[PDB]
Amino acid sequence: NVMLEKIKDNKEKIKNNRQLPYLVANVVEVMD
Amino acid sequence: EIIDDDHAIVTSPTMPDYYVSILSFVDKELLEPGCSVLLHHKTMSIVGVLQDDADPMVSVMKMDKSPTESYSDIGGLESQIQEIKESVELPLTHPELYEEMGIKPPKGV
Amino acid sequence: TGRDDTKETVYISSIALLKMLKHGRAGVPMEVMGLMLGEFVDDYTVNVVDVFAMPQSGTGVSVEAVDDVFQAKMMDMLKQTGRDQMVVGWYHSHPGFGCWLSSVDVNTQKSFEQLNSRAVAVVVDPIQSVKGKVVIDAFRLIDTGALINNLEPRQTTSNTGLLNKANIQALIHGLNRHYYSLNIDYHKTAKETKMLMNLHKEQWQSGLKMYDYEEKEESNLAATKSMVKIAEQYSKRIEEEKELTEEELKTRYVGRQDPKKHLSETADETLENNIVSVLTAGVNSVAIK
(Lines of atoms letter the chains of each structure in order from A and count residues from 1; the text may use other names and numbers.)
(Lines give C-alpha, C1' and ligand atoms only; values in the text may rest on other atoms or scores of the structure.)
Protein backbone atom coordinates (compact mmCIF):
# COMPACT_ATOMS: atom_id res chain seq x y z
CA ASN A 1 0.00 0.00 0.00
CA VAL A 2 2.80 2.43 1.10
CA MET A 3 4.90 1.99 -2.05
CA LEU A 4 1.84 2.39 -4.40
CA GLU A 5 0.91 5.81 -3.02
CA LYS A 6 4.37 7.16 -3.75
CA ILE A 7 3.75 6.20 -7.47
CA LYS A 8 0.40 8.07 -7.41
CA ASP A 9 1.98 11.45 -6.49
CA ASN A 10 4.84 11.17 -9.11
CA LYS A 11 2.18 10.29 -11.77
CA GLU A 12 0.16 13.56 -11.11
CA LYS A 13 3.12 15.82 -11.70
CA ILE A 14 3.76 13.96 -15.04
CA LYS A 15 0.02 14.56 -15.75
CA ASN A 16 0.42 18.46 -15.51
CA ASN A 17 3.20 18.63 -18.11
CA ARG A 18 1.48 16.22 -20.57
CA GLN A 19 -1.60 18.56 -20.60
CA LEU A 20 -2.22 20.02 -23.97
CA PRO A 21 -1.00 22.23 -25.82
CA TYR A 22 2.70 21.27 -26.13
CA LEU A 23 5.43 22.06 -28.50
CA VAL A 24 5.84 19.52 -31.31
CA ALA A 25 9.32 18.84 -32.41
CA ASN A 26 11.45 16.23 -34.15
CA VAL A 27 14.49 14.40 -32.85
CA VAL A 28 17.36 14.86 -35.19
CA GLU A 29 19.33 11.95 -33.71
CA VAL A 30 19.96 10.24 -30.34
CA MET A 31 23.63 10.37 -29.42
CA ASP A 32 23.11 8.04 -26.49
CA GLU B 1 -11.39 41.02 -45.58
CA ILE B 2 -14.42 42.37 -43.58
CA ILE B 3 -16.99 39.90 -42.17
CA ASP B 4 -20.24 41.71 -41.28
CA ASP B 5 -20.49 40.89 -37.68
CA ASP B 6 -18.02 43.58 -36.41
CA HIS B 7 -14.93 41.42 -37.13
CA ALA B 8 -12.19 41.59 -39.63
CA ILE B 9 -9.18 39.58 -40.68
CA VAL B 10 -5.98 41.64 -40.56
CA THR B 11 -2.28 41.10 -41.09
CA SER B 12 0.19 43.31 -39.13
CA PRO B 13 4.04 43.64 -39.41
CA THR B 14 4.12 40.47 -37.26
CA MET B 15 3.66 37.15 -39.27
CA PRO B 16 0.44 35.62 -37.88
CA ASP B 17 -2.97 36.98 -38.82
CA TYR B 18 -5.64 38.04 -36.34
CA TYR B 19 -9.30 37.57 -36.00
CA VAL B 20 -9.89 41.00 -34.55
CA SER B 21 -12.86 43.01 -33.58
CA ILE B 22 -13.72 46.37 -35.03
CA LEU B 23 -14.23 48.65 -32.17
CA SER B 24 -16.10 51.82 -32.89
CA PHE B 25 -14.79 54.72 -35.04
CA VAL B 26 -14.78 53.89 -38.74
CA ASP B 27 -17.93 52.21 -39.92
CA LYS B 28 -17.79 49.11 -42.00
CA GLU B 29 -19.05 51.01 -45.00
CA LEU B 30 -16.53 53.77 -44.75
CA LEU B 31 -13.76 51.19 -44.67
CA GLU B 32 -12.45 49.71 -48.01
CA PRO B 33 -10.70 46.38 -47.87
CA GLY B 34 -7.10 46.62 -49.15
CA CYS B 35 -6.55 49.81 -47.16
CA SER B 36 -3.94 50.41 -44.58
CA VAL B 37 -5.65 50.88 -41.21
CA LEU B 38 -4.91 51.98 -37.64
CA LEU B 39 -4.65 49.18 -34.89
CA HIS B 40 -4.24 49.66 -31.18
CA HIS B 41 -1.25 47.76 -30.12
CA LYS B 42 -2.30 46.29 -26.83
CA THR B 43 -5.55 44.83 -28.19
CA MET B 44 -5.66 44.91 -32.05
CA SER B 45 -8.88 46.52 -33.03
CA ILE B 46 -9.61 48.88 -35.79
CA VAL B 47 -9.48 52.26 -34.04
CA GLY B 48 -9.73 54.11 -37.42
CA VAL B 49 -8.30 54.82 -40.71
CA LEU B 50 -6.10 57.87 -41.81
CA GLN B 51 -3.40 56.07 -43.62
CA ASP B 52 -4.99 55.14 -47.00
CA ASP B 53 -2.14 53.12 -48.59
CA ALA B 54 0.56 55.43 -47.22
CA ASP B 55 3.27 54.08 -49.41
CA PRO B 56 5.63 55.58 -52.15
CA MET B 57 3.73 53.66 -54.81
CA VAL B 58 0.57 55.62 -54.33
CA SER B 59 2.65 58.72 -54.50
CA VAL B 60 4.05 57.79 -57.93
CA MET B 61 0.80 56.41 -59.46
CA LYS B 62 -1.57 59.37 -58.65
CA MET B 63 -1.64 62.24 -61.07
CA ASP B 64 -4.99 64.01 -60.99
CA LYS B 65 -3.99 66.83 -63.43
CA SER B 66 -3.41 66.28 -67.12
CA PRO B 67 0.20 65.75 -68.43
CA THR B 68 2.76 68.38 -69.24
CA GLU B 69 2.73 67.52 -72.90
CA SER B 70 0.00 69.36 -74.88
CA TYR B 71 -0.98 67.87 -78.27
CA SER B 72 1.07 67.82 -81.57
CA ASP B 73 3.61 70.08 -80.17
CA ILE B 74 5.39 66.89 -81.15
CA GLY B 75 6.27 67.21 -84.89
CA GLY B 76 5.61 64.36 -87.38
CA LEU B 77 4.23 60.91 -87.11
CA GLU B 78 0.92 62.83 -87.26
CA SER B 79 -0.99 59.96 -88.82
CA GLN B 80 0.45 57.62 -86.23
CA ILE B 81 -0.82 59.72 -83.29
CA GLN B 82 -4.17 60.06 -85.14
CA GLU B 83 -4.70 56.32 -84.74
CA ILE B 84 -4.22 56.15 -80.98
CA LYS B 85 -6.84 59.00 -80.77
CA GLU B 86 -9.47 56.88 -82.73
CA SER B 87 -9.37 54.01 -80.19
CA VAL B 88 -8.82 55.82 -76.85
CA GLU B 89 -9.97 59.29 -76.91
CA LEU B 90 -12.94 59.00 -79.25
CA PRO B 91 -15.15 56.66 -77.20
CA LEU B 92 -14.70 58.58 -73.90
CA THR B 93 -15.59 61.94 -75.61
CA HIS B 94 -18.49 60.41 -77.62
CA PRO B 95 -19.85 56.86 -77.23
CA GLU B 96 -22.84 57.95 -79.30
CA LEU B 97 -21.20 57.14 -82.66
CA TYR B 98 -20.27 53.63 -81.47
CA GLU B 99 -23.77 52.93 -80.14
CA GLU B 100 -25.36 54.01 -83.44
CA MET B 101 -23.08 51.60 -85.49
CA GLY B 102 -24.03 48.63 -83.23
CA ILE B 103 -20.51 47.86 -82.24
CA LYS B 104 -18.77 47.90 -78.77
CA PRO B 105 -16.28 50.80 -78.47
CA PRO B 106 -12.61 49.70 -79.02
CA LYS B 107 -10.74 49.49 -75.78
CA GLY B 108 -7.01 49.42 -75.30
CA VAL B 109 -4.08 50.07 -77.46
CA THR C 1 -14.52 59.38 5.27
CA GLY C 2 -12.29 56.49 3.83
CA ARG C 3 -9.57 54.19 5.14
CA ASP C 4 -5.88 55.16 4.57
CA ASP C 5 -5.33 52.55 1.92
CA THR C 6 -1.60 52.97 2.04
CA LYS C 7 0.18 50.00 0.52
CA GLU C 8 2.48 48.20 2.82
CA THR C 9 6.19 48.97 2.95
CA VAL C 10 7.02 45.30 2.17
CA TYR C 11 9.86 44.28 4.54
CA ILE C 12 11.21 41.34 2.68
CA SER C 13 13.69 39.58 4.91
CA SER C 14 17.28 38.76 3.65
CA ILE C 15 16.27 35.03 4.03
CA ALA C 16 13.21 35.51 1.73
CA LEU C 17 15.35 37.54 -0.73
CA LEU C 18 18.01 34.87 -1.13
CA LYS C 19 15.46 32.08 -1.24
CA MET C 20 13.34 33.65 -4.17
CA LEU C 21 16.63 34.05 -6.00
CA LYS C 22 17.53 30.30 -5.73
CA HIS C 23 14.17 28.92 -6.78
CA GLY C 24 13.61 31.39 -9.57
CA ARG C 25 17.09 31.08 -11.23
CA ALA C 26 17.36 27.32 -11.35
CA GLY C 27 13.74 27.00 -12.46
CA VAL C 28 14.27 29.01 -15.67
CA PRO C 29 12.67 28.97 -18.13
CA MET C 30 9.55 27.63 -16.52
CA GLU C 31 7.79 30.35 -14.68
CA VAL C 32 7.94 29.19 -11.01
CA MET C 33 5.46 29.68 -8.15
CA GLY C 34 5.02 29.54 -4.41
CA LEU C 35 3.54 31.34 -1.35
CA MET C 36 4.91 33.99 0.82
CA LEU C 37 4.64 33.42 4.46
CA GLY C 38 4.65 36.30 6.87
CA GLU C 39 2.62 38.42 9.22
CA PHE C 40 0.59 41.68 8.71
CA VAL C 41 0.16 44.06 11.69
CA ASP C 42 -0.73 47.81 11.70
CA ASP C 43 -1.86 49.36 8.47
CA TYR C 44 1.33 49.16 6.41
CA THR C 45 3.64 46.56 7.98
CA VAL C 46 4.07 43.09 6.43
CA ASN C 47 7.30 41.13 7.35
CA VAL C 48 7.89 38.17 5.09
CA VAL C 49 9.64 35.83 7.51
CA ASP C 50 10.01 33.03 4.97
CA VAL C 51 8.82 31.72 1.60
CA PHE C 52 8.55 28.20 0.04
CA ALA C 53 8.31 27.32 -3.67
CA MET C 54 5.42 25.03 -4.57
CA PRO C 55 6.34 22.05 -6.77
CA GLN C 56 6.72 23.04 -10.52
CA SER C 57 3.61 22.93 -12.60
CA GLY C 58 3.81 22.45 -16.32
CA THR C 59 0.69 24.64 -16.85
CA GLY C 60 2.66 27.79 -15.92
CA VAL C 61 1.26 30.50 -13.67
CA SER C 62 -2.45 29.58 -13.67
CA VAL C 63 -5.43 29.23 -11.39
CA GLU C 64 -4.75 25.55 -11.98
CA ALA C 65 -1.19 25.88 -10.59
CA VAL C 66 -2.19 27.42 -7.34
CA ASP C 67 -3.17 24.39 -5.32
CA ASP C 68 -4.29 23.70 -1.69
CA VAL C 69 -2.93 20.20 -1.40
CA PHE C 70 0.74 21.61 -1.18
CA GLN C 71 -0.60 24.62 0.93
CA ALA C 72 -1.96 22.52 3.64
CA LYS C 73 0.86 20.07 3.68
CA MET C 74 3.86 22.34 4.19
CA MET C 75 2.08 24.41 6.86
CA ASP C 76 1.14 21.14 8.77
CA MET C 77 4.83 20.20 8.95
CA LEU C 78 5.71 23.71 10.23
CA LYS C 79 3.14 23.19 13.06
CA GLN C 80 5.44 20.59 14.55
CA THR C 81 8.29 23.00 14.84
CA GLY C 82 6.34 25.98 15.94
CA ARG C 83 7.61 27.95 12.89
CA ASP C 84 4.12 28.23 11.44
CA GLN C 85 3.11 31.40 9.59
CA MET C 86 -0.11 32.26 7.71
CA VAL C 87 -0.25 32.74 3.90
CA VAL C 88 0.04 36.55 3.29
CA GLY C 89 0.33 36.39 -0.53
CA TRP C 90 2.04 34.69 -3.35
CA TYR C 91 5.21 35.17 -5.51
CA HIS C 92 6.03 34.02 -8.98
CA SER C 93 8.49 34.83 -11.60
CA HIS C 94 7.90 36.17 -15.05
CA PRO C 95 11.34 35.82 -16.40
CA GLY C 96 10.29 36.24 -19.99
CA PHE C 97 9.15 39.71 -19.24
CA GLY C 98 9.62 42.37 -16.73
CA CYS C 99 7.86 42.85 -13.41
CA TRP C 100 4.10 43.40 -14.04
CA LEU C 101 0.91 41.26 -13.36
CA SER C 102 -0.62 39.53 -16.38
CA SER C 103 -4.38 39.70 -17.27
CA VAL C 104 -4.57 36.04 -16.06
CA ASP C 105 -2.74 36.86 -12.85
CA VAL C 106 -4.98 39.69 -11.88
CA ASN C 107 -7.86 37.14 -11.68
CA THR C 108 -5.70 34.84 -9.57
CA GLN C 109 -4.43 37.55 -7.18
CA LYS C 110 -8.14 38.44 -6.61
CA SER C 111 -8.78 34.90 -5.23
CA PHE C 112 -5.98 35.54 -2.66
CA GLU C 113 -7.51 38.87 -1.72
CA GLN C 114 -10.45 36.84 -0.20
CA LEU C 115 -7.91 34.72 1.85
CA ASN C 116 -5.89 37.65 3.15
CA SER C 117 -6.80 41.34 2.75
CA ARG C 118 -3.29 42.70 2.42
CA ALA C 119 -2.15 40.07 -0.15
CA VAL C 120 0.78 40.86 -2.32
CA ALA C 121 1.90 39.60 -5.75
CA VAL C 122 5.67 40.03 -5.96
CA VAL C 123 7.25 39.47 -9.28
CA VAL C 124 10.80 38.48 -9.22
CA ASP C 125 12.50 38.46 -12.67
CA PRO C 126 15.57 36.34 -12.42
CA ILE C 127 17.27 36.11 -15.83
CA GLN C 128 16.95 39.66 -16.66
CA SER C 129 18.23 40.84 -13.24
CA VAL C 130 22.04 40.94 -13.22
CA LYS C 131 22.35 41.44 -9.52
CA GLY C 132 19.08 40.39 -7.86
CA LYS C 133 18.24 44.00 -7.12
CA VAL C 134 17.07 45.66 -10.35
CA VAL C 135 13.81 44.61 -11.97
CA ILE C 136 12.07 43.31 -8.85
CA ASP C 137 8.90 45.07 -7.75
CA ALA C 138 5.90 44.50 -5.36
CA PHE C 139 2.20 44.80 -6.16
CA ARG C 140 -1.21 44.67 -4.61
CA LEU C 141 -4.65 44.56 -6.38
CA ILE C 142 -6.52 47.78 -6.98
CA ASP C 143 -10.07 47.02 -7.95
CA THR C 144 -11.82 47.79 -11.22
CA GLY C 145 -14.29 49.77 -9.08
CA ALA C 146 -11.52 52.12 -7.87
CA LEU C 147 -10.78 53.15 -11.39
CA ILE C 148 -14.28 54.04 -12.22
CA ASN C 149 -15.10 55.75 -8.88
CA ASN C 150 -11.98 57.94 -8.83
CA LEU C 151 -10.75 56.31 -5.60
CA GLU C 152 -7.08 56.10 -6.93
CA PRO C 153 -6.07 59.27 -5.05
CA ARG C 154 -7.14 57.63 -1.70
CA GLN C 155 -4.94 54.70 -2.65
CA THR C 156 -1.59 56.72 -3.03
CA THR C 157 -1.83 58.70 0.40
CA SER C 158 1.22 58.44 2.69
CA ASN C 159 3.37 56.99 -0.03
CA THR C 160 5.95 58.25 -2.41
CA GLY C 161 4.84 55.96 -5.28
CA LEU C 162 7.04 54.11 -7.72
CA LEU C 163 6.75 54.39 -11.43
CA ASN C 164 8.36 51.88 -13.81
CA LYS C 165 8.54 53.94 -17.04
CA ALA C 166 10.16 51.21 -19.00
CA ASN C 167 7.72 48.74 -20.51
CA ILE C 168 4.71 50.50 -21.79
CA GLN C 169 1.76 50.05 -24.16
CA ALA C 170 -0.18 47.49 -23.19
CA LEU C 171 1.53 46.08 -20.45
CA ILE C 172 1.75 49.48 -18.75
CA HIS C 173 -1.96 50.14 -19.28
CA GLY C 174 -2.79 46.88 -17.55
CA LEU C 175 -0.35 47.62 -14.74
CA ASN C 176 -1.83 51.07 -14.06
CA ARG C 177 -5.37 49.77 -14.25
CA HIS C 178 -4.68 46.74 -11.98
CA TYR C 179 -2.18 47.25 -9.24
CA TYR C 180 -0.32 49.72 -7.14
CA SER C 181 3.50 49.64 -6.75
CA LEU C 182 5.46 50.35 -3.62
CA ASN C 183 9.15 50.36 -2.61
CA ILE C 184 10.81 47.26 -1.29
CA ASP C 185 13.04 47.23 1.66
CA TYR C 186 15.38 44.58 2.99
CA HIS C 187 15.59 44.04 6.73
CA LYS C 188 18.14 41.87 8.39
CA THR C 189 19.51 41.56 11.96
CA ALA C 190 23.20 42.34 12.55
CA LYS C 191 23.81 38.74 13.63
CA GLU C 192 22.84 37.92 10.06
CA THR C 193 25.11 40.73 8.75
CA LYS C 194 28.01 39.26 10.70
CA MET C 195 27.43 35.82 9.08
CA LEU C 196 27.24 37.43 5.63
CA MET C 197 30.35 39.35 6.45
CA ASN C 198 32.21 36.29 7.81
CA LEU C 199 34.89 34.29 6.06
CA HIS C 200 37.50 32.16 7.78
CA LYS C 201 40.92 32.00 9.43
CA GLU C 202 42.28 29.95 6.57
CA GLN C 203 41.66 33.20 4.67
CA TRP C 204 44.67 34.73 6.26
CA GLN C 205 46.61 31.50 6.45
CA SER C 206 46.68 31.49 2.63
CA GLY C 207 47.68 35.18 2.78
CA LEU C 208 51.05 34.10 4.38
CA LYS C 209 51.70 31.53 1.66
CA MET C 210 54.22 32.76 -1.01
CA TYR C 211 54.42 32.03 -4.68
CA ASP C 212 57.47 30.74 -6.50
CA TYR C 213 59.88 33.68 -6.67
CA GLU C 214 60.95 33.36 -10.28
CA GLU C 215 57.42 34.19 -11.29
CA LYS C 216 57.68 37.30 -9.22
CA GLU C 217 60.79 38.42 -11.13
CA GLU C 218 58.83 37.79 -14.37
CA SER C 219 56.26 40.34 -13.39
CA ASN C 220 58.85 43.02 -12.44
CA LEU C 221 60.69 42.53 -15.59
CA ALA C 222 57.64 42.53 -17.82
CA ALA C 223 56.33 45.96 -16.44
CA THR C 224 59.56 47.68 -17.42
CA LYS C 225 59.27 46.47 -21.01
CA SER C 226 55.56 47.16 -21.01
CA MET C 227 56.07 50.77 -20.19
CA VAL C 228 58.82 51.25 -22.82
CA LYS C 229 56.45 50.71 -25.70
CA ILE C 230 53.90 53.33 -24.46
CA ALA C 231 56.67 55.81 -23.48
CA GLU C 232 57.48 56.37 -27.18
CA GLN C 233 53.84 57.55 -27.96
CA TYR C 234 53.92 59.68 -24.83
CA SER C 235 57.37 61.03 -25.98
CA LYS C 236 55.90 61.88 -29.38
CA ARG C 237 52.81 63.45 -27.87
CA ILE C 238 54.61 66.21 -25.90
CA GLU C 239 57.09 67.23 -28.73
CA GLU C 240 55.08 70.25 -29.64
CA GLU C 241 51.48 70.09 -28.36
CA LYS C 242 51.11 73.84 -27.82
CA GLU C 243 48.79 74.47 -30.73
CA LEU C 244 45.66 76.48 -30.11
CA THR C 245 42.31 74.76 -29.51
CA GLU C 246 42.02 71.74 -27.26
CA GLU C 247 39.51 69.77 -29.32
CA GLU C 248 41.86 69.58 -32.32
CA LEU C 249 44.80 68.58 -30.13
CA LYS C 250 42.84 65.44 -28.94
CA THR C 251 42.88 63.93 -32.41
CA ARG C 252 46.39 65.22 -33.48
CA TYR C 253 48.63 64.06 -30.51
CA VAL C 254 46.26 61.20 -29.56
CA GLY C 255 45.02 62.64 -26.26
CA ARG C 256 42.24 59.98 -26.30
CA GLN C 257 43.44 56.78 -24.89
CA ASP C 258 45.71 58.97 -22.90
CA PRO C 259 49.31 57.69 -22.77
CA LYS C 260 50.04 59.80 -19.65
CA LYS C 261 47.18 58.12 -17.81
CA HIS C 262 47.93 54.73 -19.10
CA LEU C 263 51.65 55.01 -17.92
CA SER C 264 50.79 56.12 -14.36
CA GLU C 265 48.22 53.21 -14.15
CA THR C 266 50.68 50.48 -15.03
CA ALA C 267 53.48 51.92 -12.92
CA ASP C 268 51.18 52.23 -9.85
CA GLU C 269 49.76 48.65 -10.15
CA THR C 270 53.10 46.97 -10.31
CA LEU C 271 54.33 49.24 -7.51
CA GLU C 272 51.72 48.47 -4.88
CA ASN C 273 52.19 44.84 -5.68
CA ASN C 274 56.01 44.88 -5.27
CA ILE C 275 55.69 46.51 -1.85
CA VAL C 276 53.43 43.59 -0.71
CA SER C 277 55.84 41.06 -2.35
CA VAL C 278 59.06 42.34 -0.51
CA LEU C 279 57.09 42.76 2.73
CA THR C 280 55.62 39.27 2.77
CA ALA C 281 58.86 37.66 1.86
CA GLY C 282 60.65 39.32 4.85
CA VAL C 283 57.82 38.74 7.33
CA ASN C 284 57.72 35.05 6.78
CA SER C 285 61.44 34.68 7.01
CA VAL C 286 61.96 36.54 10.30
CA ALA C 287 58.74 35.02 11.85
CA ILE C 288 59.64 31.38 11.42
CA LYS C 289 63.33 31.57 12.41
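We number chain C the way Swiss-Prot does; in order, the residues shown are 18-306.
In case you wondered, yes, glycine gets a Cβ from its N, Cα and C as well.
According to Swiss-Prot, the Zn(2+) binding site annotation covers C:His109, C:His111, C:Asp122. According to its DSSP assignment, C:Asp122 (Zn(2+) binding site) is helical. Listed in sequence order, C:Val78, C:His109, C:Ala138 are the same-chain residues six or more apart from C:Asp122 (Zn(2+) binding site) with CB atoms under 8 A from its CB.
Residues or ranges marked as domain 'MPN' by Swiss-Prot on the basis of sequence analysis: C:27-162.
For C:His109 to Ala, Swiss-Prot lists a mutagenesis experiment annotated as follows: Stabilizes ubiquitin pathway substrates; when associated wirh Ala-111. Using a 10 Å radius centred on the Cβ of C:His109 (mutagenesis position) and all shown protein chains, the other Cβ atoms total 26.
In the three-state DSSP scheme, C:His111 (mutagenesis position) is classed as coil. Annotation for C:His111 (mutagenesis position): same-chain Cβ neighbours under 8 Å, separated by at least 6 residues, are C:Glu48, C:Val78, C:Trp117, C:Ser119, C:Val140, C:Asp142. A mutagenesis experiment is reported in Swiss-Prot for this position, C:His111 to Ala, and the note states: Stabilizes ubiquitin pathway substrates; when associated wirh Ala-109.
Sequence-distant contacts of C:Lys208 (variant position), defined by Cβ-Cβ distance under 8 angstroms and a gap of at least six in the same chain, do not exist. Record note (Swiss-Prot) on the natural variant C:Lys208 to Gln: In strain: NRRL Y-53.
Here the residue is the original one, but Swiss-Prot notes a natural variant at this spot, C:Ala239 to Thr: In strain: NRRL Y-53. Long-range Cβ neighbours of C:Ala239 (variant position) (same chain, at least 6 residues apart, Cβ-Cβ under 8 Å): none.
What Swiss-Prot says about the natural variant C:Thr262 to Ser is this: In strain: NRRL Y-53. Within 10 Å of the C-beta atom of C:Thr262 (variant position) sit 8 other C-beta atoms, taking all shown protein chains into account.
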